[PDB]
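Please read the structure below before turning to the comments.
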Amino acid sequence: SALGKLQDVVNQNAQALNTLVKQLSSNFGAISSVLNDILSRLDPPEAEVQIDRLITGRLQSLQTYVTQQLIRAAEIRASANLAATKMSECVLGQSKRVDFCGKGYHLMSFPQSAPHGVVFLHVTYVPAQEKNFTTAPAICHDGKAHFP
Amino acid sequence: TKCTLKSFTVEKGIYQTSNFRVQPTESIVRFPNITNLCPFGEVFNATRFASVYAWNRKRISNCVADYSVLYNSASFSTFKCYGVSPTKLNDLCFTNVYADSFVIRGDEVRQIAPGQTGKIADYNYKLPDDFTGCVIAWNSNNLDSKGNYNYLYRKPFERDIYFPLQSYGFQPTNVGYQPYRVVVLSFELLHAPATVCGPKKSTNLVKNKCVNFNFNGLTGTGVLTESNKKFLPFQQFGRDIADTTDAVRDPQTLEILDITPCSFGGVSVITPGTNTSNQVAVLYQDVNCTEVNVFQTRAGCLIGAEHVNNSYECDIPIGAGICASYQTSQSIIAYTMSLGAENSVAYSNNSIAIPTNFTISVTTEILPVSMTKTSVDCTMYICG
Amino acid sequence: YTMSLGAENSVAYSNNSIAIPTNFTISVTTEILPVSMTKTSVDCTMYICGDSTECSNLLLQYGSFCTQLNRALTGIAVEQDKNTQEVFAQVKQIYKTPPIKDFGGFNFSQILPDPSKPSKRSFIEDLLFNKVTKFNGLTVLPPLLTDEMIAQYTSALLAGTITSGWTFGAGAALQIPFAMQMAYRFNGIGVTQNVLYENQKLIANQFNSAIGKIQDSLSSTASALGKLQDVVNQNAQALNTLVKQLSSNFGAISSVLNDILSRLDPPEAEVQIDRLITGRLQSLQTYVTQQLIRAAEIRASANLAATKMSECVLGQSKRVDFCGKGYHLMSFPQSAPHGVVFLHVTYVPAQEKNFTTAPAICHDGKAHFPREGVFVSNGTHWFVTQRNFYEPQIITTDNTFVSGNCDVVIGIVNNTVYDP
Amino acid sequence: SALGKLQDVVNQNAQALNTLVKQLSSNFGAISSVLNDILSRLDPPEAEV
Amino acid sequence: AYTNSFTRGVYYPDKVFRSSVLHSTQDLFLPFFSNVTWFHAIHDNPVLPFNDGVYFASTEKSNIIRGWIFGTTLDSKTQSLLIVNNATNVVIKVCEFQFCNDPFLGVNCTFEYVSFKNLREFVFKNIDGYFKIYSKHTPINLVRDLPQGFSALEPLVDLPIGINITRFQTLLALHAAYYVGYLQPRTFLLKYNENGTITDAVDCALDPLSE
Ligand SMILES: *[C@@H]1O[C@H](CO)[C@@H](O[C@@H]2O[C@H](CO)[C@@H](O)[C@H](O)[C@H]2NC(C)=O)[C@H](O)[C@H]1NC(C)=O
Ligand SMILES: *[C@@H]1O[C@H](CO)[C@@H](O[C@@H]2O[C@H](CO)[C@@H](O)[C@H](O)[C@H]2NC(C)=O)[C@H](O)[C@H]1NC(C)=O
Ligand SMILES: *[C@@H]1O[C@H](CO)[C@@H](O[C@@H]2O[C@H](CO)[C@@H](O)[C@H](O)[C@H]2NC(C)=O)[C@H](O)[C@H]1NC(C)=O
Ligand SMILES: *[C@@H]1O[C@H](CO)[C@@H](O[C@@H]2O[C@H](CO)[C@@H](O)[C@H](O)[C@H]2NC(C)=O)[C@H](O)[C@H]1NC(C)=O
Ligand SMILES: *[C@@H]1O[C@H](CO)[C@@H](O)[C@H](O)[C@H]1NC(C)=O
Ligand SMILES: *[C@@H]1O[C@H](CO)[C@@H](O)[C@H](O)[C@H]1NC(C)=O
Ligand SMILES: *[C@@H]1O[C@H](CO)[C@@H](O)[C@H](O)[C@H]1NC(C)=O
Ligand SMILES: *[C@@H]1O[C@H](CO)[C@@H](O)[C@H](O)[C@H]1NC(C)=O
Ligand SMILES: *[C@@H]1O[C@H](CO)[C@@H](O)[C@H](O)[C@H]1NC(C)=O
Ligand SMILES: *[C@@H]1O[C@H](CO)[C@@H](O)[C@H](O)[C@H]1NC(C)=O
Ligand SMILES: *[C@@H]1O[C@H](CO)[C@@H](O)[C@H](O)[C@H]1NC(C)=O
Ligand SMILES: *[C@@H]1O[C@H](CO)[C@@H](O)[C@H](O)[C@H]1NC(C)=O
Ligand SMILES: *[C@@H]1O[C@H](CO)[C@@H](O)[C@H](O)[C@H]1NC(C)=O
C-alpha cells in the first residue's frame, strides 16, 4: 500500500474501460443487445428503430466515458506539473520551501522511475536531541548592546 | 457487499450497499361517500341519438361510474381508450365526464381519434390531439336503419350549428355504410374536486403510520398526520417543490392531512477485510435507532460495533468524528478518532531549546505522471 | 464611464539617487481559501424511479449508469475528507499555549481559542462562522472531522507557531521567546534584529492594531468571505436544479410516476416511463459531471491551502505576494466553514527619503564595496546603510571589502574609509 | 511556432464553435434538418415527434 | 375616463396550496399599472366586449351595483348568464331571459342557483366552457379612485355553462363607480407567504427590472 494514487489511477482507468465494455451488453430498450441478432430478425423499417435505441445508448455511454477521461486527464496533468516542479526545484537544486521536499530541512533528492509515475527520495536534515538553555536578546559590555 | 463489489473478496473499509426503506402496513382508499349511480343508461340506451353536426354533450357529475359493465358488455363493436386504460377506470376517478352521443357512418369511425384528420375529424367533429378518454361505437343497423334521412353531416369539440351540409341514407342493405352509434367519453384529469368516482369502497384512515394511501385517485405511500396548513375552501391538494403531493384534504371529512415519506436511508457495511474476518458492522445512514450493541452517531445508527471510550487513530472512517476498527476475542469497535498526543511546550520569556544532535531522514513521495493512452474507435464500438 | 486603471505615479529616477525607508508598518492581511465542499450523495435508483418496481425494472435495461454515478459521487465525498485532512492535519502533535501569555507585548488573545465558549474557537473564528451559512434520495453525508476537531488542529498549529517558530514544522518543537522569534523573522527579510529589539513596543502596538482592524473588517464586511461562500451558493443551486428537474415532463403525459402508473397499462406505461427515465438520468449525469468538475477545482484550492499552510505558517516564505503584500513575517491559520483563513503578518516600508548613492568608494586607489547594504550621502557625509531600513553607519573596513581599483567602476566616488 | 499553447487554445475554441455550428445540419433521425421545413409540411401530431 | 390599475387583478391561479415559495405561473392576469376604463354612477352601462377575460372592480356605499349580464346578443336570442344580488340572496341564472332596452333594477333554462366604504373586485373568464368567478371583499376609505394596495382574489364559483361569451353588461339599482379591465396571458411570479396567501407579485413583462 506504499504506492497509493499511482495504483489508484490504474485502477480507475481499468474500471472505466471495464464499464465501457460491459455497456455493450445492455438493451437500452431494444429487443436484443446483439446488433447482428436485431438485423437478422427484422425488416429495415423496425430494425431502424431498434438500432436507433442501441445507437443512442452506446453513444451516450461513449460520451460519459470520454468526459470522465478528460476530467481525469486534467488531474494527471496537474500532478505531472507538480512532479516537474519538484524535479526542477528539489533534484536540480535545493529547496527552501517547507515540506515541499519532505519533512525537515531539505538536503537533496533522488529521482526514481515508477509505472506511470515518478518516485522521489527526499533526503532531509531533522534535528534530534535538544537541551534547555537560558537565552538573552543582547549583551551589555560597556553600555553598548551587542547582538549576534 | 460481495455482490455489490462484484467480487468474492472484500477489502477493509466501509461500503454503501443498499437502501433501507420502511414498508407500509395497510392500504387506505378514500372516496366521497356518494351512492348515486351515473346515468350511463340514458346515454347508451337512448331512443334516438343526435346527428354528428349537432351532437349532444351530456354532463355527468355527482355519481358513481361503473365502467366494468360497459367494458364487459358484448354489444360494443369497438372500445378504444386513448388517455387511460379501460381496466384502470375503476380505481382512477375524474372531476367531470363528458359523453358526446351521435351517429357516424361505418367507414368514418376511424376518424374519431386524437391526431386524425379527414372530412369528419376536421369538419363536423374535431378531437384534441391530447384527448384523454375513450371512444365507444356499436352497430345500430337494427335500430336506426330504415331510408333514415334524419342524420346529417357538415376547433376541438366545436358544435357548428352548394350547401356545406350533406346527408346519407341509412338502409339495412347498405357494414361500411351502416349506422354506427358512437359515443365519446371525455374525462378531465385536472387535480380538482372530484365528483365522478368508480365503485370502490372507501376504508377508514390510519394516522401516524406508514400506509399506502389513495385519495380520489391520488396514490402514494407515506405517514399521515394532522397538519396546521390552512387550505382554502377551493383547495384540495398541496404540493412541494418537486411536484410531489405534500398535503391532502380528506374527501369525506374536511380535514387536512400532512404526507411525509416513510423513513429511508442508505445502508453502509463496515467490515474488515474478508481475509481477516467475516464479521461486519452495519451503519444506517441519517436515520434514528427506532425504525431499524446499538450506537447512535450523527452519521446514523451504528449496529454491530461496540462503543469504546479509548480513542485511537482513525482506521475506518464513519463520519462526525467516529471511526471504527477491528480490535480485541476480536470484534469491531466504535470510537472517536484521536488527533494525536497532546504536547505542552515549555515556553518562557528567557528559555530556548537548541538541538545538540541530528538525524538524516530519507522519505518517499510518489506522484502520477501519466496514464494509459487508450483510444476507442467510436464507429466500431457503436456499430461494429 | 471608462474604468480607471489607478492613479498615475511618476518615479523620480536618476543614476545617483536612491530612496530608503526610514520607518515601517506592520500589516495583517486576510486570505480565504476553500478547502472542501458538501459531501452530497444521490440515490440514483430512488431519484429516477422512487418506489416503483416497474420503473426500476425498466431502469435495469440501462446497465451500470446508476452504479457509476453513485461511484463518482462516493469518490467526490471521500476526496473532500482527504482535502480537509491534507490541509489541517499537518502537525503530528496537539500543542497548547502556556497558561501565562507573556509574549513580549504581542496580544494573541484575539486569535487564540477562548476557553469560556462551549466550543474552543477564537473570536475571529466565531465571526467567520457567523458570517457564512431532500426526500428524493438526496442525502448529505457529515464530514469526518467535526468543527471542534478542525478548531483543535488550528489551535495546535497556532500554539506551535507562537511558541516554537518553524522548528515544530521542521522537526520537534523547540521553545523560543517570541521577541527572539520575531528577530529571527526580521533577519529573514534583510532587516537587522536590532530594529526589532529597539522598536519592540511600537511593533507590538502595530500588530495589535492590525488584529483589531481585522476584527472590524470581518464584523463589518459580509462580502469579505468570497469564493468560500460562492462554493456554497453553487452547490445549493446545483441541488435545487436537480430537485426541480423532478417536476419536468420530458414529453411524458405527466411528471408524476404514480399518476402515469395508475392510469395506463404496461404497453404504453413503459413508453411514458422510458421518457421520464431518460430525462431524469440525463439530469443526474449533468449534475454528476458538474460536481466532478467543481471537485477538481476544490481539490486544487485545497492543495494551494496546504502549500500556504506549510510554507507560510510552519515556516517563513521568501516568495513575493505568496503570503500577502509586503515582506512576510508570519501567518496564523483560522478555521472557516469548508475553508481556511490565513492572517498574513507582513512588513511594509512606510516613510522614505532621497539620498545620493554611489556604487563604490575610493580610499587609496582601491574600490570599496559594501558587504551588506548600500552607500548613501546626506549631502556632505557618506554612510553605509542596510537596504530596507535607514540606519547609517560610519564607512569602515569592517563594512566594506576591497576589489579592483578606481579606474574600472563607473560612478565611483571619493571618501575616507575609517580603519578601527 | 514560437507561440504554442496560446495559439492552441484559440484553435481549440474555434474548432469547438465550428462543431457546434455544424451540428445544426444534422438530422438526428428527423425527416429534415430544417425546422421551418418540418413545420411547413406536417401537422402538430407528428411535427411534435 | 381612464385610471391606473396599479397592482390590482391578482388571483389564485389554481387550487393547490403552496407556502413560503416563489412560484411562476402562466395564466390570464391583469397587467400591472394598465388602463382600466372608468365609468360613473352619478346624476352609464354600455355593453362591453368580453375578449379573453375581464377584471371588474367597484366601490360601494349603498349597494347600487348588484348584477351582471353575459352573452352575445342579450335579447333572448341566445343563452345569457345572469347574476343578481338582491337583499341577502345571490341568484345566478342561465335562462334565455328577454332583456329590456335599458336593463336596470328599481329601488330553455339549463342551470339556476339561489343562495365609498366597500371595495368589491371580480374576475370573469371562460376556459373550455367553464365560467369561473374570483372575488375579494375588503373595506376601504376613499371615493376618488381605486385604492393602491395588493390583495389576492380567491375563486368562489365555477360554472360549466359552456356559453360562448363575447359581450357583457352591468346591472344598476336605481332609486358607485366601477372599473373594467382585461386579462392577457402574462407571466407572473407569485410570492406565497408562510400561511399560503399571495402577498406580492412580479409582472414579468412590466419592465426590465421585473424581467
Ligand atoms: C514610525 O511610525 C509610527 C506610526 O505607527 C510612529 O509611532 C507614532 O509616534 C507618535 C509620536 O511621534 C505617536 O503619537 C503615535 O501614537 C505613534 N503610533 C503608534 C502606532 O505607536 C513612530 O514614531 C515612527 N517612527 C519614526 C522614526 O518616524
Ligand atoms: C488583548 O486584547 C484584548 C481585547 O480583545 C484584551 O481583553 C480586554 O481586556 C479589558 C481589560 O483591560 C477588558 O475590559 C475587556 O473586556 C477585554 N476584552 C475581551 C474581548 O476579553 C486583553 O486584555 C489584551 N491582553 C492584554 C495582555 O492586555
Ligand atoms: C550629515 O550627517 C553628519 C553626521 O551626523 C552631520 O554632521 C553632524 O551634524 C550634527 C548636527 O545635528 C552636529 O551636531 C555634529 O557635530 C555633526 N558631526 C559631524 C562629524 O559632522 C551633518 O550635519 C549631516 N548633514 C546634513 C546635510 O544632513
Ligand atoms: C577622486 O580623487 C582622485 C585623486 O585621489 C582624483 O583623481 C584626479 O583626477 C584628475 C582628473 O583625471 C587628475 O588631473 C588628478 O591628477 C587626479 N589626482 C591624482 C592624485 O592623481 C579623481 O578625479 C577624484 N574623483 C572625483 C569624482 O572627484
Ligand atoms: C525543558 O524544560 C521542560 C520543563 O518541564 C521539560 O519538560 C523539557 O523536557 C526540557 N527540555 C529537554 C530537552 O529536556
Ligand atoms: C342498456 O340496456 C341493456 C339491456 O337492454 C343493459 O344490459 C345495459 O347495461 C344498459 N346500458 C348501461 C350503460 O347500463
Ligand atoms: C361521508 O360520510 C360522512 C358521514 O360519516 C358525511 O359527513 C360526509 O359528508 C360524507 N362525504 C360526502 C362527500 O358526502
Ligand atoms: C431519536 O428519537 C428519540 C426519541 O425516541 C429522540 O430523543 C432523539 O433525538 C432521536 N435521534 C435522532 C438522531 O433522530
Ligand atoms: C466511558 O466512561 C464513562 C465513565 O467512566 C461511562 O459512563 C461510559 O459508559 C463509558 N463508555 C463506554 C462506551 O463504555
Ligand atoms: C525625491 O525627489 C523627487 C523629485 O521630484 C520627489 O518627487 C520625491 O517626493 C522625493 N522623495 C521623497 C521621499 O520625498
Ligand atoms: C549621471 O547622470 C548625469 C546626468 O543627469 C551625468 O551628468 C553624470 O555624469 C552621470 N553619472 C554617472 C556616474 O553616470
Ligand atoms: C393610459 O391613458 C393615459 C391617458 O390618461 C395615457 O397617457 C397612457 O399612455 C395610457 N397607457 C396605456 C398603457 O394605454
Ligand atoms: C397565519 O395565521 C395565523 C392565525 O392563527 C396568524 O397568527 C399568523 O400571524 C399568520 N401568519 C402570517 C405570516 O400571515
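Going by Swiss-Prot, the residues shown for chain C are 695-827, 854-1140, listed in order.
Backbone N, Cα and C atoms are what each Cβ position is placed from, and that goes for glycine too.
Copied over from Swiss-Prot:
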VARIANT   C:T716 to I  In strain: Alpha/B.1.1.7
VARIANT   C:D796 to Y  In strain: 19B/501Y, Omicron/BA.1, Omicron/BA.2, Omicron/BA.2.12.1, Omicron/BA.2.75, Omicron/BA.4, Omicron/BA.5, Omicron/BQ.1.1, Omicron/XBB.1.5, Omicron/EG.5.1
VARIANT   C:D796 to H  In strain: B.1.1.318
VARIANT   C:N856 to K  In strain: Omicron/BA.1
VARIANT   C:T859 to N  In strain: Lambda/C.37
VARIANT   C:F888 to L  In strain: Eta/B.1.525
VARIANT   C:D950 to N  In strain: Delta/B.1.617.2, Mu/B.1.621
VARIANT   C:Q954 to H  In strain: Omicron/BA.1, Omicron/BA.2, Omicron/BA.2.12.1, Omicron/BA.2.75, Omicron/BA.4, Omicron/BA.5, Omicron/BQ.1.1, Omicron/XBB.1.5, Omicron/EG.5.1
VARIANT   C:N969 to K  In strain: Omicron/BA.1, Omicron/BA.2, Omicron/BA.2.12.1, Omicron/BA.2.75, Omicron/BA.4, Omicron/BA.5, Omicron/BQ.1.1, Omicron/XBB.1.5, Omicron/EG.5.1
VARIANT   C:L981 to F  In strain: Omicron/BA.1
VARIANT   C:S982 to A  In strain: Alpha/B.1.1.7
VARIANT   C:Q1071 to H  In strain: Kappa/B.1.617.1
VARIANT   C:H1101 to Y  In strain: Theta/P.3
VARIANT   C:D1118 to H  In strain: Alpha/B.1.1.7
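Annotated features, which come from Swiss-Prot, shown on the structure.
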| residue | record | DSSP (3 states) |
| --- | --- | --- |
| C:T716 | variant position | coil |
| C:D796 | variant position | coil |
| C:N856 | variant position | coil |
| C:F888 | variant position | helix |
| C:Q954 | variant position | helix |
| C:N969 | variant position | coil |
| C:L981 | variant position | helix |
| C:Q1071 | variant position | coil |
| C:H1101 | variant position | coil |
Inter-residue Cα distance where the pair is C:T716 (variant position) and C:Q1071 (variant position), in Å: 5
Rounded Cα-Cα span from C:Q954 (variant position) to C:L981 (variant position), Å: 35
Cβ-based isolation winner (fewest other Cβ atoms within 10 Å) among the variant positions C:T716, C:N856: C:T716
Those residues of the chain, 6+ apart, with a Cβ under 8 Å from that of C:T859 (variant position): C:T734, C:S735, C:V736, C:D737
Cβ neighbours of C:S982 (variant position) where a neighbour is any other Cβ within 10 Å: 20
Pairwise Cα distance for C:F888 (variant position)/C:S982 (variant position) [Å, integer]: 68
Near chain B - the variant positions C:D796, C:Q954, C:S982, C:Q1071, filtered by Cβ distance under 8 Å: C:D796, C:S982
For C:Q954 (variant position), nearby residues of its own chain (Cβ under 8 Å, 6 or more apart in sequence): C:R1014
Proximal residue to C:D1118 (variant position) among variant positions C:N856, C:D950, C:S982 (C-alpha distance): C:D950
From variant positions C:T716, C:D796, C:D950, the one whose Cα lies nearest C:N969 (variant position): C:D950
Cβ neighbours of C:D1118 (variant position) where a neighbour is any other Cβ within 10 Å: 14
Of the variant positions listed as C:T716, C:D796, C:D950, C:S982, the one whose CA lies nearest the CA of C:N856 (variant position): C:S982
Minimum Cα separation from C:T716 (variant position), reported as the residue among variant positions C:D796, C:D950, C:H1101 that achieves it: C:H1101
Among C:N969, C:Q1071, the most crowded of the variant positions [Cβ within 10 Å]: C:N969
